[PDB]
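I have placed the structure first, in the form of structure tokens, so that the comments after it can refer back to it.
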Amino acid sequence: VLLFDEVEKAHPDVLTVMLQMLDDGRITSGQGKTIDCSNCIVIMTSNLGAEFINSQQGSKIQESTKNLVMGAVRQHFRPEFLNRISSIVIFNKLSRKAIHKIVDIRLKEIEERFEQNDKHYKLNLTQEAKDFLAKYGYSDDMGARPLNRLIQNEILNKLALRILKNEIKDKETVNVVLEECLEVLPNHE
Amino acid sequence: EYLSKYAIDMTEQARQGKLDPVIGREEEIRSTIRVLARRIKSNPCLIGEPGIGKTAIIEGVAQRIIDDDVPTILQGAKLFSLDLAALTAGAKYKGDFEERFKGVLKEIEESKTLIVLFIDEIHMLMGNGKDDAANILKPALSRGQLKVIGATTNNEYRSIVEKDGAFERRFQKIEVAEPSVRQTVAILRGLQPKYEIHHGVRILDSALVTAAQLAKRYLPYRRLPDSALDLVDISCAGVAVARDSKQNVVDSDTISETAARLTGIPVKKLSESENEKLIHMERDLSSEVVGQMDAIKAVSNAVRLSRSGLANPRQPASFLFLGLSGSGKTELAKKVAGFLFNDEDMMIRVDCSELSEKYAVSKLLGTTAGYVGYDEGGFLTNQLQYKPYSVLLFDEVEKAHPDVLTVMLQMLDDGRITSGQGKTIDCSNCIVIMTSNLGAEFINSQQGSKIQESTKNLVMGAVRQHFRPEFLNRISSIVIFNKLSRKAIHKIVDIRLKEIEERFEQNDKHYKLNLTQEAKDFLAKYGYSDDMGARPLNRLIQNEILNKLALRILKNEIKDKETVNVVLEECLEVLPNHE
Amino acid sequence: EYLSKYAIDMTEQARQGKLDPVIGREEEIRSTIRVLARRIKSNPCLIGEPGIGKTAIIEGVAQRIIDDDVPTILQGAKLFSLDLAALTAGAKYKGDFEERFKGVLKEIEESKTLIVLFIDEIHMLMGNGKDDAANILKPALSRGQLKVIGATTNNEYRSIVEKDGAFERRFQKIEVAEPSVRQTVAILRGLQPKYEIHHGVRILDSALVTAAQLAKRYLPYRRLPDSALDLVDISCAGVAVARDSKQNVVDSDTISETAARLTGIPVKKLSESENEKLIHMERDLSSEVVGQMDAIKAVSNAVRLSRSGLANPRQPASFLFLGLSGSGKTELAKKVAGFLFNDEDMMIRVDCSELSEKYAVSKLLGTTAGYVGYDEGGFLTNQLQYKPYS
Ligand SMILES: Nc1ncnc2c1ncn2[C@@H]1O[C@H](COP(=O)(O)OP(=O)(O)OP(O)(O)=S)[C@@H](O)[C@H]1O
Ligand SMILES: Nc1ncnc2c1ncn2[C@@H]1O[C@H](COP(=O)(O)OP(=O)(O)OP(O)(O)=S)[C@@H](O)[C@H]1O
Ligand SMILES: Nc1ncnc2c1ncn2[C@@H]1O[C@H](COP(=O)(O)OP(=O)(O)OP(O)(O)=S)[C@@H](O)[C@H]1O
Ligand SMILES: Nc1ncnc2c1ncn2[C@@H]1O[C@H](COP(=O)(O)OP(=O)(O)OP(O)(O)=S)[C@@H](O)[C@H]1O
């Protein structure tokens, strides 16, 4: 899989090369060899449509709203490029409904990525922690990014300190007031 | 026999138990077996990055042959490696090595059961215009004779086959995978007794795991089969050294410390008795800079997260510091570098004012192959490959032209910052601080020394109206500095005077001040700028106090312990050649 | 014994002494040893910038080896400095140097205790298109004992491994770096008797300190061991001349005059004539600057701060001269240079009406990588490299 991060920023000369790679596949090397990329999947990304998606006109992007986005992609990129893409997909807004599910996923991935995959959460407050994060992390026009940051800001930062103080082994738990915070394990570890 | 002179009987080394075992790699071994079992052109070649076990795999099949876990074609086999000596022994007497090589190949084909030749570093035979290659193996391999096993690096291969053609025809490349972390541990475990025996140490399973985990995360320039072993082997050596330098059980901490010594990642020192500093780094930073506690706390958490290992393995800490000039934005970054490595010059500074979107991206990451110049990326590439745990500072990012701000996106996300020569940095161990004065517009609304809502949001307004959201969304925390309060100024003056006094290399050059509050209040009254912050305190001191000192030194009116007095216009007293 | 025709037996020299003491490098040495003590990849490298003790480390470990202050594995090991003719003796006939390299490794590999090579300049082997081009002759056997300690700067290192790809998977980089200023002094101190003996002069302990501090605050292009040692050696040579003329390295005067000679920077010379220096300048300037004493004093104040060290080492003094057109402020800047250097034309200047967003930064500091024109430093650093204090 090839990934091109923010193709809208690439100078057009680049895109010009990619035109062959994306269609026909005979990208060649600087030394004169033919590579042939046709067995790859290519994903290119850009944010031009953000300017219209932020209008909140649908979670799933609505007709017209999508055309505003297509307007921008056509204004920015040569059609020679756009025509060669198998498909242009306009992402949906991550609605509050979505954030509820996303919170779950992120909490799980946070545990999964630990090196010390011992220090898991219990969380408690399934509905309250989920809701706290779902509400406070819902900066819709920033997608799910704020959520990740919220969890970091409210849970992990505190956790790290509690760890330095040996206040936690595992099964970490969350309380809420009113402001989401962490508890301690009386048994230092 | 020439094989006894220009080759190594790998089968015999395996027979004698002198080779390390191959752990798994069944798909690769099977692939080489199938190729060796071919009717024609039975010449597999292992292609992959260096350090992934290619040679080991071939030694692996030698072991399968030793124990008859191979096809009958291979059961009768003897495997020899080819020494470079076939050629490197010299070509005086033109054609001498050509004959030596022709000779050994003759002996290999000639009757004596199945002989398999392993040629390590197969690109060795590219040949200067071929000729030295002498294509001696070429027609031989084309007849299905001399089964040859090759092995080389992805790009070495490229330089062979794309400069030859025949190589691609003569060999069947087999990609060798880099093992997963889980597999890596299994490999280490399999090799563990070899190390335990060699070093005279015990290795615990958590050690094996630790090496594989740390290696993937902290040794990005070396593939797991080696990186994990390097951590184990070196840690074990550390035990051996320790014993002889004046118990022998290698564990996770043993390795973590070792890794820190090799990678520079301070997290892995695991010096928990130093948690006092990490826990209280907020007070420590507050002893150098005054107030601005939100910035201190924001940073402190970056550090604590990294120390705890909780920090996202791919997301360098990132900050955007907003506020008045003289607010302490840069000063804090210096003190962070100070705290983390006991060195304010540890910092890698990039001055964004020198940027130009038409040129300057290359100042950080360099240019690509072809364009004039190389030693690329003086600011980032050539620093980050040496000090992954350093603090980067990007001064005045709001002045950066957009293409540079675009570069920052890699840095602030994943850390996989690419380099002009097609290489990657992977700066996930980094802490990155950026500064900006966009907020000057609203922070100088003076709506509380501690900036309040609305005003703060207007600061974010300026940020949002300047930087693309794509950038802002990658900042761990955007921090708006507070305007210094008069009280802060007082404290700053005290600390700043302390720094100045401490700075002297000659212990005559100091003050007692007198006017223990009054001198400081003068400095505040005459240096408390709502739009220059503390910076004028530095200048005020230099002009009204240190120049008077310079005059006093010059005229020998001051010896030491100088004191301050005030006109109406702060001035200094005289402590002449009496002392 | 091919090795004996090409390499220097560092162990034998250490056995006979004839080596400098090694100061503060114990940990680089411990790391070197630890890697050498490894089961397989026992190939450490001393890496940094020139003049940072990379070969000092080797003399150091050679001495630790002589005294059995090394692990079992190294207890009886020997070490040889090779490179050199190993790659050039074979000036004719294909495969000749290649044979030597191989013969040397053979000599090392077989029986004769543990022999460790020291490669002073691994980049010289490089692997010039691989295909038997020297460095490439090694890798086959990098596992087979043949332990070797390498050495290279970071630029050289990066060039090698980027072009090669295998060495960075075979060798263990050890960071070697310049010492702190105090550590530098300890080094200078350690070599102090060497210089004192060869020049027949004494070095004041305070001269060692001055050289260390000075180098840190004087020569940004030279790493502290060499930089401070050169300040010491250069000074010692000057003292030796005084000794011969009819002594010691004077912390204040030998080093300051040496430094003043080598670079300049009025601050590093600091004249003793305090009754007039930094006083008379206001009168001299007053004659040039009639009435506007305010500017003179502003400048004089900064000048006075730089002298005797009140000025902050990282804050070049600087002024903005605002005022009535035709005030004479440009000449003032020159007249100040007059006093500062006894040279009104010492300065570097830029016509700012020539500056534009399209090019100005590069006109001032030079273009960057890949762009036309390598007049590095443009209008400014192009000149600062010659006169840092102008
Ligand atoms: N079972 C195994 N799987 C993978 N690697 C192993 C295994 N056993 C040992 N190793 C070590 O893995 C390292 C990889 O190096 P080698 O395979 O010898 O060299 P390489 O991987 O072929 O890369 P080059 O081309 O020799 S730099 C070796 O140092 C082996 O000691
Ligand atoms: N809160 C503070 N505590 C102590 N010293 C401070 C503080 N704020 C500013 N200073 C002084 O201000 C000087 C550097 O201040 P900064 O505000 O970081 O400079 P700066 O304005 O960041 O420069 P920039 O970032 O390019 S505008 C130092 O010499 C500090 O002594
Ligand atoms: N402890 C020491 N022992 C020997 N030499 C020292 C020592 N400390 C500093 N030096 C100086 O450093 C020189 C050799 O040390 P290095 O700093 O490695 O020089 P170098 O850069 O290794 O030499 P090359 O060949 O250019 S790498 C000596 O000639 C001394 O002048
Ligand atoms: N206050 C002063 N400071 C310095 N020089 C002065 C002053 N008053 C008169 N002069 C004389 O005026 C002449 C110097 O003039 P210039 O410095 O060329 O003019 P200028 O005002 O610097 O032009 P600028 O700076 O580009 S507006 C010399 O001959 C000085 O002696």
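Residue numbering for chain B follows Swiss-Prot; the residues present correspond to positions 165-410, 538-859, 874-884, in that order.
Heads up, header says this was done by electron microscopy, 4.0 Å.
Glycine is treated like the rest: Cβ placed from N, Cα and C.
Using a 10 Å Cβ-Cβ cutoff, B:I216 (ATP 1 binding site) registers 24 neighbours. Mapped onto three states, the DSSP output places B:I216 (ATP 1 binding site) in coil. Swiss-Prot lists B:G212, B:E213, B:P214, B:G215, B:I216, B:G217, B:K218, B:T219 with the feature ATP 1 binding site.
Around the Cβ of B:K218 (mutagenesis position), a 10 Å sphere holds 25 further Cβ atoms from the protein chains shown. For B:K218 to T, Swiss-Prot lists a mutagenesis experiment annotated as follows: Abolishes substrate binding. Unable to confer thermotolerance. Reduces ATP hydrolysis by 98%; when associated with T-315. Completely abolishes ATPase activity; when associated with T-620.
Under 8 Å, Cβ to Cβ, and six or more positions away along its own chain, B:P557 (mutagenesis position) finds B:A551, B:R598, B:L631, B:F632, B:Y680. According to Swiss-Prot, the mutagenesis experiment B:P557 to L carries the annotation: Impairs prion propagation, but does not affect thermotolerance.
Spatially close to B:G617 (ATP 2 binding site) yet at least six residues away along the chain are B:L775, B:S820, B:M823, B:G824, B:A825, B:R826, B:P827, judged by Cβ distances under 8 angstroms. According to Swiss-Prot, the ATP 2 binding site annotation covers B:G614, B:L615, B:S616, B:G617, B:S618, B:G619, B:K620, B:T621, on the basis of sequence analysis.
All protein chains included, B:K620 (mutagenesis position) registers 29 other Cβ atoms within 10 Å of its own Cβ. Swiss-Prot lists B:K620 to T among its mutagenesis entries, and the accompanying note reads: Impairs oligomerization at low protein concentrations. Reduces ATP hydrolysis rate. Unable to confer thermotolerance. Completely abolishes ATPase activity; when associated with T-218.
Experimental mutagenesis at this site is recorded by Swiss-Prot as B:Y662 to F or W, annotated: No effect. Close to B:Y662 (mutagenesis position) in the fold, though at least 6 residues off in sequence, lies no residue with a CB less than 8 Å from its CB.
In the three-state DSSP reading, B:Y662 (mutagenesis position) counts as coil. Per Swiss-Prot, mutagenesis B:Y662 to A or K is noted as: Abolishes the ability to refold aggregated protein in vitro and to provide thermotolerance in vivo.
According to Swiss-Prot, the mutagenesis experiment B:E687 to Q carries the following note: In HSP104(TRAP); completely abolishes ATP hydrolysis, but does not affect nucleotide binding, thus keeping HSP104 in an ATP-bound state; when associated with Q-285. Taking a C-beta cut-off of under 8 Å and a sequence gap of six or more, B:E687 (mutagenesis position) has these contacts in its own chain: B:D642, B:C643, B:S644, B:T726, B:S727, B:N728.
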Which residues does B:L615 (ATP 2 binding site) neighbour through Cβ under 8 Å, counting only same-chain ones at least six apart?
-> B:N728, B:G730, B:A731, B:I734, B:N735, B:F772, B:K774, B:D821, B:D822, B:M823, B:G824
DSSP-derived class (H/G/I helix, E/B strand, else coil) of B:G619 (ATP 2 binding site) | coil
Which of the recorded positions B:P214, B:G215, B:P557, B:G617, B:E687 sit near chain C? With a CB under 8 A, the answer is B:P214, B:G215
Apart from B:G614, B:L615, B:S616, B:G617, B:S618, B:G619, B:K620, B:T621, which residues in this chain have a Cβ no more than 8 Å from the mean position of the Cβ atoms of those residues at the ATP 2 site?
-> B:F612, B:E622, B:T726, B:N728, B:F772, B:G824, B:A825, B:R826
Candidates near ligand 2 among the recorded positions B:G215, B:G217, B:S616, B:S618, B:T621, B:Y662, judged by a Cβ under 6 angstroms | B:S616, B:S618, B:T621
Kindly point out which of the binding-site residues B:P214, B:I216, B:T219, B:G619 have a C-beta less than 6 Å from some atom of ligand 1.
-> B:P214, B:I216, B:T219
How many other Cβ atoms are found within 10 Å of the Cβ atom of B:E213 (ATP 1 binding site), counting all protein chains shown?
-> 19
What's the CA to CA span in angstrom from B:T621 (ATP 2 binding site) over to B:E213 (ATP 1 binding site)?
-> 42
B:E213 (ATP 1 binding site): which of the recorded positions B:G614, B:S616, B:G619, B:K620 is the nearest Cα neighbour?
-> B:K620
Select the closest residue to B:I216 (ATP 1 binding site) from the following recorded positions, measuring between CA atoms: B:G614, B:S616, B:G619, B:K620.
-> B:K620
